[PDB]
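Below is one structure, written out as structure tokens, with a few remarks after it.
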Number of protein chains: 2
Amino acid sequence: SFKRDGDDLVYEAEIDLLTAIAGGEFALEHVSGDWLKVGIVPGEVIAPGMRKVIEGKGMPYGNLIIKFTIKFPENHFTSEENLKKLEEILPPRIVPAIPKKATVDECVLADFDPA
Amino acid sequence: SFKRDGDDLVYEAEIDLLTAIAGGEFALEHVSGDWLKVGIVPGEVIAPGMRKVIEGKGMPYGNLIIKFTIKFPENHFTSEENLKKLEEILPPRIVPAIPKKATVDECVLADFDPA
């Protein structure tokens, strides 16, 4: 389903993380019935909630705005060796700078129950 | 700041993609003045908008709920060659299955200007 905002249409697309950061393709059926085949160029990253525009695919023409949702892999989707390799592909890590002499509580993350 | 949810507290934490999918650590000052040092175990993925619980760090005690936002790298953050390496670390890609005989419009993505 598409939402109408003035003369523009808004569509919420979901793509996998790989395509989001390494490029790929996705498609969707337009309200006209034609299918739009979209290519995400390697190098042009799609971030969570980011918006992009498809020129002239709106209403009498306006544009089509795609709002992206990125699906992440589940736990243990790869080996530890590969996870180490990610450190060489992705940008430098950000580590905490805890004030010296502050009291620190080493905590663990527990799963959140929807209800 | 922290939002009070009855007996629990809610904190909006932002981490880089690297830590989100490969593990690492982050810290935050608690309402008590104490600093919480959190370790994200390699293999335990954090997804956009995902919530996690730090038990006992709530209100007189309840729990602390952390809602994560994942910061993504800008465009051209690595070599084309490295992007292809991602293909072997992340799960299989999802590609378009467009109905044959359907009208197909090859589209390009343009930036979304807030103004």
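Heads up, chain A uses Swiss-Prot numbers, so what you see runs 258-317, 324-378.
Structure method, as recorded: X-ray crystallography, 2.1 Å.
Placed from the backbone N, Cα and C atoms, the Cβ positions cover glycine too.
As recorded in Swiss-Prot, the features of this protein are as follows:
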type    : residues    : note
MUTAGEN : A:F335 to D : Prevents dimerization
Structural state of A:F335 (mutagenesis position), classified by DSSP into three states: coil
Direct Cα-Cα distance, rounded to whole Å, spanning the 6 residues left out between A:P317 and A:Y324: 5
Neighbouring C-beta atoms (10 Å sphere around the C-beta of A:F335 (mutagenesis position)): 20
